[PDB]
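Peer 1: Input: one structure, supplied below.
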Amino acid sequence: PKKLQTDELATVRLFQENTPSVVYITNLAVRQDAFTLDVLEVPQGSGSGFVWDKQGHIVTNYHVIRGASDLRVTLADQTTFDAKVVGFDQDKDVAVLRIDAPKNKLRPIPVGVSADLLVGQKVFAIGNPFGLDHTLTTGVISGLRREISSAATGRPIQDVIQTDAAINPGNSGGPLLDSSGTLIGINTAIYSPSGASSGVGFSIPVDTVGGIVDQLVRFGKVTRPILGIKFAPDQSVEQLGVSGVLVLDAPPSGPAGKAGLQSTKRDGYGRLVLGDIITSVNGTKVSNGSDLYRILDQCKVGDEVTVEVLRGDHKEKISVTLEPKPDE
Amino acid sequence: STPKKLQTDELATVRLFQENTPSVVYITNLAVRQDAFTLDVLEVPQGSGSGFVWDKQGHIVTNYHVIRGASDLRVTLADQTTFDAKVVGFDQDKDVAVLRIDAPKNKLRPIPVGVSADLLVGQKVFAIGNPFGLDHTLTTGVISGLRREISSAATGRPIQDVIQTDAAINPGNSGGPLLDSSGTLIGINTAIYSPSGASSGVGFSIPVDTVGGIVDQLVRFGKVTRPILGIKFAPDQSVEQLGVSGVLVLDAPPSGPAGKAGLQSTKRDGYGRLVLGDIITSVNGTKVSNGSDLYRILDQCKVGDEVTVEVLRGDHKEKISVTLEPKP
Amino acid sequence: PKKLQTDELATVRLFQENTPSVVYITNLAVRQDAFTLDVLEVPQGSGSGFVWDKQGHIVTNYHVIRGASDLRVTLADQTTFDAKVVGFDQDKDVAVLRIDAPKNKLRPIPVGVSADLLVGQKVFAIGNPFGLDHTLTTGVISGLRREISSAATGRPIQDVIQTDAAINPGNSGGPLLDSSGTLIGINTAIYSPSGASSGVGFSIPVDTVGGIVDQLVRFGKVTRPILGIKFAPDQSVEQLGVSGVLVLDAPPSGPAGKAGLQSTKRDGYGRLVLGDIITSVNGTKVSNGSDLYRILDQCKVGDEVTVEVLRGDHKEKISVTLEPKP
Amino acid sequence: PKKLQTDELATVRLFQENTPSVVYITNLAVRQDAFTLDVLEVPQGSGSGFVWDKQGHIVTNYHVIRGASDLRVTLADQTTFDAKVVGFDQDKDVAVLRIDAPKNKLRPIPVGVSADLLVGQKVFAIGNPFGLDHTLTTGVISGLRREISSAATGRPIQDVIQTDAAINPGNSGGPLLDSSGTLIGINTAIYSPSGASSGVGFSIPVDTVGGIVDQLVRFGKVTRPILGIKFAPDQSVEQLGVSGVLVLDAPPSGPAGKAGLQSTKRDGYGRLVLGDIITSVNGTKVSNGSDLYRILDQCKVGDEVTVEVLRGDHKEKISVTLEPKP
Amino acid sequence: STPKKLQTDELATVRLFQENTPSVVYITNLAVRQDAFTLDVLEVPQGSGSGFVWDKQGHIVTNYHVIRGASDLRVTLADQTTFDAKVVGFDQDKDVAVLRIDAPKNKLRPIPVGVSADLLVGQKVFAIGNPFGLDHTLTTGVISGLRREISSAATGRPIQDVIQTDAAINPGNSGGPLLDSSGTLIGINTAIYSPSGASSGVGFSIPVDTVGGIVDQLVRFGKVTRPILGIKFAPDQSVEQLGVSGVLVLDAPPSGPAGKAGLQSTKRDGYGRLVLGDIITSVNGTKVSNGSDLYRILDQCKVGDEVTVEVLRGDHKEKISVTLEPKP
Amino acid sequence: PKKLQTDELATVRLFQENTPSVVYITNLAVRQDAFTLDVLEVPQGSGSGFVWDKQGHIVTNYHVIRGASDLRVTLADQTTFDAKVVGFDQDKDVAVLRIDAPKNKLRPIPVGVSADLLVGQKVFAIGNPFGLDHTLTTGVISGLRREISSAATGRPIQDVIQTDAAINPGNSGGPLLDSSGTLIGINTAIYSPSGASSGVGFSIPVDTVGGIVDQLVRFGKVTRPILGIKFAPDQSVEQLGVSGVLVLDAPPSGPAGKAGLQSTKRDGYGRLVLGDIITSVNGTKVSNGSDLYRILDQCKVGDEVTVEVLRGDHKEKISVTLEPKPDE
């Protein structure tokens, strides 16, 4: 060994201390034997995750787990285990797994704080892009409080972290650490016309992660509020000079339904009779989908939200009490 | 929660960013369009980019390709307030443009002006812009190369002295600042080399030394006056067949510097046969093998100069004097 | 400058001091003038490399040189020289060149050590991406001991260094240096759906390069041990369904054949007379080839190694002595 | 007209007389209004067919009907009717429909004979290519007894008539008539790299259609003999290298299993325990399936047929009795 | 060698061809272009097509899409002599055009004019043209269908009464004759339906009955006068969203027939909201479900006619009289 | 059987009488055994041919035979034979094969005459498109005396027959018969943007075929004259107002070489010194490649052709005696 400089030494260390907490995740799919006609389990995906606690809980992106007839997590030392799906939140693309492993081979990553992050501080991403086990890439926090389309549901994910640390396919589910060797986010997606890292990557912030992992380990589900309306996307509403959100449907069996919000119908000659248009929700104004989403993201089941609509050419105000989203 | 002590290196990048992001702006290129349903005149964004604040008088600098073809321009300040921007002037060849905003002198932080002539490969650089609409994104890198010549199809005419960096630069970054570790402007990010159209680690910035000169001239006279030889010539991969080792002058307007001086254009003998004209083979002693060489030479010239251009005419060369004049 | 930081100052110095050792390599092909139709030489591709010693030996990837009528290397001061091929190793994509030039123009690149590298340390890549003469990109060692498929032709390369320092077409053959300004690897390939840099580049370790250059300089080729076996790909060992490397042909001359390995055959009808199937080599369990290769990749010509095959519903152990390919 | 020629005059008459029997078939799917989001029915595809009898039975290709919420047939006079599916045979892409309409609006198409057809005779195709209501194209019988892969799903169709009368998407289900103005086949598919007509269209022979319509009308399905075997494709019987149809699974219930055919298996390790392999069925030599299929395609449920397999370096002959698929 | 006795059927097709090929011509569409080397004005073919001789006065008929955008036209007679052609006039809607040639009256064989109204499906047809430049190619087929309506993007406005044939028709055939077995003009080949852009057995011809009328009018007055309602309407797949069961009139110029009569255009209430206008639902009693229906209706109308158009306006229909005027 | 009409009966008959003369040809290529590592013969192409004589000679397109490690011809009754390549002419894409077969299973097609063909007479094509054995397609002669690019060499093939009888991949090498049940051409290519029959197909005329088959059976080669010059293609000569054919090279060892025609060279400064330009060849004028080709197509080895060139701005006349093209 040669004498390494301060800085690089700090990252060399940070990596050795934390790589043990990172794991490889395999999404095995069912395939047929061309002759045996029976089945064989065979990898259709690769991703990462980290150890959350001594009880064998593993965190990752839900999109990495989606559709796996079976999934196995490989730990640092290469010992591979079978994993049970503890639970998951599709909106924030967070998922929790559990494995039966000896507490000695489990390092839970030190949990940090994402609320105090500053653009410019250094970050460290560890994951498995292209199957390269426990790859380290470094960069900087490029941005904070970003909103990105979930695609895991389409619903927007608020408060996302942006980094220019190389993030490629296979990094999803792995950790983003700060200079303190602390977890600040889960690497989950990128913006790139090629599908290759283009220097713009996103991580779900640790703060929203920790809450979700708690709820997931306790109840195996996260309960989120709904208004009970299907609205028109910002696009197919563009050509109507529509200020806010056009409710297309408010099922009689949901919150806005029981609260009497009107849906969009048809003239009898076939013309469109616009349903209510949400222009504001208790205080905060709503000009499009993101605004609505963002605002409800702050509510909890049971809250009595006061929503303002633009009904037949005259304003309105309606109180709706948010109920949990129907299960399945 | 209290922030964690950051290392000195990263802490610096954090200061540089707090200090300069406010000087960065977002620019919107609007163009007139037909309303689909009421067939009226509508204003609609067709592209966006970056820029920075130059003086307390409201002068915004950006790339020309950003404001090009614009019907109307809006610049949005860091604090999200937006102003209408007037085109002070621009230099299509060096892809630089100045805009004027009527905003409060306190909402305007001129960017520290640096020096590009003494930069060294390996120096740390900082890019701030709006790649993919991501507001004031900070990406970090190093100076990868100096004195690069990139042929910007955004004029055609090549550009030289350009800075090369491996800080991530993506669509949306054009027009934003490139800072040195001292937090001073050293270039304006304008293009990249990429098969994908996305950052691949090879980005270019027009050097501050070139920009200072141009902004100065645009503010003071509304234009940049550049000399011309007054000829239209055959692009390289067009005469590469004939073995032409220079610029095959296609047209020397009798009205321009080269025509009034006697250069002979290409011509057909009515018999169909192509009787080519003068072939420039050097100007002020500098060899001219391709159109770029000619360009580079003129780059270093001033209007009113008496350049001596050599030409291969009818089996012998011969030097002719041409007096460069301003572009009309 | 306006007072550089210590860290950036170190980069500045490192580039300043080593860019002289890097070179530009232009691979010229023979073409035909389209009007006169006389033959002429024109560039087929370009890459980089670096100076190895005061004798004028230049190192780069073999894939930079493959299929080139003539080779020309341009030194940092723009002066060019015709280049002779001293030798090259296809399996490790390393090639040595020799140019005839002024000893005061050759700065041998300081040679480092790759066995001690640690993930996270700073690296420096110098090369000519996109024709961008002596570009410097910077990153960290992202992974060590990686195994990437023959970035030239076939056999897996072992011990590959992974880095997120921007590496692009044109960087092939150039040096990857550590913070001590020493050669730790040769930038040679990348993983990318775009074909350009996306953060994962690989470079062959200097330790491996040191050896091969040395050999090439002296014997103009490097001797490698061979088993004397031809086998089926990991994808053809699937449907048949078994862990191991199936022997498809053991030339009676090639060691494995001397020893008694049986090749695959076709019975009177047409079905498969399943020749041997290697499942272990003197210890290590083989099962695909990345294995058989990986392991065998550490033997020397001569090393009598025991190979565990399988044939009659029973396993067996044959003793084979390694020889070199001719 | 200005005095038509006898030949064109015959075409004119033939179309004039039979276009009444052709119909338009629109396949409607369930969709969602994008603003009101109530469900609605909208066209998924269209095809043609023809009237079979005064009861309102309509004949077309099953592939014209597959996956349709509701079926509507439009008669030559533009009047439409909802259609009920009477039955259909997937292997011969034939389907019967029944509509409720005026007997004075149904012209049963004169039914011809396909067994006597000769290459070179004139044919007449009527259908709705590209929505072109009752288009008439003309050509000759280009080939007889052709075998084209299941223009619906799987099994080869036999006895297919080939023609160069322009056949395009939309013609599927329509009649192909001979010069006697009689039904000789159902236009069902084409060979084309463009996806549109290039001169080789195929239509299932009326003899085959006559039978299936009849069956469907009565039992609402047609019974077919099955061997009770699952086998590998002609492309997986390649690498192993042997003429024959390899048995991959003989369900102990399915006749072949009752008889004692052994399926392919995997030995303790993972290699292939090569189950049986059919090389002949009571006479005809099988070797791919187009064969096994072709042959077996002429048996009736019950027909005890001897099948020649192969297992222990020797051939053997098992007696199997055909049953129908449930 | 002596020719072999041909069958009567084929012998006829051989006569029909000997007799008519001389009346067929080749047409060249030349356009002005920049000479690459001497940057001068050059004449250069950009497309070719077919046509036929109409009278001894040198009138050539062809499709309009063939001569469209032409800078200069040359027609080549069967005997390979070529003449410059002047545009007599054309009807963009029925894609028909007449040209005039100054050639010797003996080199001109007018084509026999037939009748298209009494054609029958199954009749034998003969097409002569220049597919892919193949001089006076003869292709044979049958009349496949009558009264077809094809929407020629070569105007947009649909065309009706069109003949469908399975005689091979390929690029290069446009503008050439379609003959019946009596050797008389019955249509002019103009388009085909094909995924490949090449004959797939579905070709269309504009019927002779429509052509006779148009050529006549073009020769006599240089133009075809067609009526207008004076409205610009919303294309179908544009309002299909609103449930509009007719033509949603977007604009009724106050200067035109529909405006002077009172039809109301679509409009936004400055509040952004899209307040749509009249929706035509029938004209002279004929239902109007889509733009084509309206087109077809007007097709059968004459200028100066007082058409009564029904409109869905503010919850009720109401018939309004409009007096059709000539196209400007 | 039903009573068939005159016409169809004639074709039914023609087909049964001649289908026996048609054969299927298989182009087997060498492929490896993934395990055996030895070789297997495996079809890479399919085409047709017909029996030329009782001695087992089979005719086909050369392009069908090109590159076959082995080729086998299947006769009517399905008996497949191994075939020896008697010889071939690449210019006219004609090839002759020989097989060892019992004279009783060999019907040589009746040879007709192509010189008297008339556009409009009926034709019958028999071949194997898409592997459909002995497919019959009928149509008409659409054109005569056409010139098409050989692609088998690029050299143009003169005097080609055009038919609208469906001709697809797999028809090459099969016969085109006239109503007399006589061979009038070999189906060999088509014009189609899809690769599927588009109604424009070509056959090499029987007259030129018969000569070539004779020479091929006698000497196994056809001897064709050459001028001994490589010229510039009509394209890369376009921009030079070049009237005729620009000779690029006239090797000193060939006819025009020994006769002293000049090649194109380079100025010494790199400019182009045009070699001779052929404007005429003994009588007939030459304006481009096709003209030259076409004209030499009429000469025989040994002919002393007088060629006119445009040398350095003054005309010329040079006698060249054509020599056989060097073998290989």
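Residues 111-438, in that order, are what chain F shows, numbered as in Swiss-Prot.
Including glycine, each Cβ sits where the backbone N, Cα and C put it.
From Swiss-Prot, here are the annotated features:
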ACT_SITE  F:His173  active site, charge relay system
ACT_SITE  F:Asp203  active site, charge relay system
ACT_SITE  F:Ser282  active site, charge relay system
DOMAIN    F:326-423  domain 'PDZ'
MUTAGEN   F:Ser282 to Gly  Loss of activity
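For the listed features, I'd like the structural context: burial, neighbours, distances.
Peer 2: Reduced to three states, the DSSP call for F:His173 (active site, charge relay system) is helix.
For F:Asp203 (active site, charge relay system), the Cβ neighbour count at a 10 Å cut-off comes to 27, with all displayed protein chains included.
Sequence-distant neighbours of F:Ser282 (mutagenesis position) (same chain, 6+ residues apart, CB-CB distance under 8 A): F:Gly157, F:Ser158, F:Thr170, F:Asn171, F:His173, F:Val174, F:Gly237, F:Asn297, F:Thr298, F:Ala299.
Under the DSSP three-state reduction, F:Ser282 (mutagenesis position) is assigned to coil, being neither helix nor strand.
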Peer 1: Have a look around F:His173 (active site, charge relay system) and count the other CB atoms within 10 A of its CB, chains all included.
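Peer 2: 21, counting other Cβ atoms within 10 Å of F:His173 (active site, charge relay system).
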Peer 1: Can you tell me whether DSSP puts F:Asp203 (active site, charge relay system) in helix, strand or coil?
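Peer 2: It is coil.
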